[PDB]
Amino acid sequence: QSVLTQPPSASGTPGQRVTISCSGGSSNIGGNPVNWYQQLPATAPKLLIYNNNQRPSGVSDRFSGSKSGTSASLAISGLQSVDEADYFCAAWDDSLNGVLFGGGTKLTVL
Amino acid sequence: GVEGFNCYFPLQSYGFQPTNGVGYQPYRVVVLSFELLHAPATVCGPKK
Amino acid sequence: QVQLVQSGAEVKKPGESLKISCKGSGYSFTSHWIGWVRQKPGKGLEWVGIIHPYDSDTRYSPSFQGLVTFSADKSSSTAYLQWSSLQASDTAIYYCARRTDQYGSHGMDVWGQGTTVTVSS
């Protein structure tokens, strides 16, 4: 586990907009662009955001990212039960020469 | 995956010689980068 | 379909050798970095390394240098993660990862599906 502070527990009604904040050292997020990931439980992870905003194939338009230097934000608008998964702020970084991962963001509905 | 026709290595070697001119010579460079966030102003002394 | 395929659920004994396989198919194989990542269950996401298959150039985890053995063969289209010695900390779900270098960034868009190596006692 690397120095990438992430809220481990999120919640909200279906249709809400969560904001996952991520911060750390400036060699992590200030240097390399922040990426965002999502892993469903007992499954494989998948990338959501690269280049601070851009998404790969298979990623919905609800997930949007922003980088303010060392700080970062993932906005996910219009929640449903698909967000029962831990979301990672990660990047390939040259801090300790690794694809450094975050603390997860697992959400449930109530 | 192979290096061949229309597919070269992303890095090529420096051709650097003493016969090369000063514009075609290697320079040692440093980029001091600062960012103003709320933190202790770190490297501080030349003022008194 | 671009996919890094790991095998089924693996059972071995500690201390011995084991070379986990990861087939690369559906894409130009030696055109992206292949990342081996660990997931011990109940933890935040762990990193082991990432390897270019053309010359086995691995950007390592500086705290596991020499412990984990990396290899990735081009013509077999397979990344191989080997440990000459197995332990109780190896018991984890490992994943592969494909980097989206197709005119983009350093994110890992395609992943391995996950394979647990265990010892039963």
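Shown for chain B, in order and in Swiss-Prot numbering: 482-529.
Going by what the header records, the deposited coordinates were determined by electron microscopy, 3.3 Å.
Including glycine, each Cβ sits where the backbone N, Cα and C put it.
Here is what Swiss-Prot records for this protein:
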{"type": "VARIANT", "residues": "B:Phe486 to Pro", "note": "In strain: Omicron/XBB.1.5, Omicron/EG.5.1"}
{"type": "VARIANT", "residues": "B:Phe490 to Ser", "note": "In strain: Lambda/C.37, Omicron/BQ.1.1, Omicron/XBB.1.5, Omicron/EG.5.1"}
{"type": "VARIANT", "residues": "B:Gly496 to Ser", "note": "In strain: Omicron/BA.1"}
{"type": "VARIANT", "residues": "B:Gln498 to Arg", "note": "In strain: Omicron/BA.1, Omicron/BA.2, Omicron/BA.2.12.1, Omicron/BA.2.75, Omicron/BA.4, Omicron/BA.5, Omicron/BQ.1.1, Omicron/XBB.1.5, Omicron/EG.5.1"}
{"type": "VARIANT", "residues": "B:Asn501 to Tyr", "note": "In strain: Alpha/B.1.1.7, Beta/B.1.351, Gamma/P.1, Theta/P.3, Mu/B.1.621, 19B/501Y, Omicron/BA.1, Omicron/BA.2, Omicron/BA.2.12.1, Omicron/BA.2.75, Omicron/BA.4, Omicron/BA.5, Omicron/BQ.1.1, Omicron/XBB.1.5, Omicron/EG.5.1; May enhance affinity to human ACE2 receptor"}
{"type": "MUTAGEN", "residues": "B:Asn501 to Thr", "note": "Reduced host ACE2-binding affinity in vitro"}
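Here the features listed in Swiss-Prot are painted onto the structure.
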| residue | record | Cβ contacts under 8 Å, 6 or more apart |
| --- | --- | --- |
| B:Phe486 | variant position | none |
| B:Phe490 | variant position | B:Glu484 |
| B:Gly496 | variant position | none |
| B:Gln498 | variant position | none |
| B:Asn501 | variant position | none |
Please report the DSSP secondary structure of B:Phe486 (variant position), reduced to three states. coil
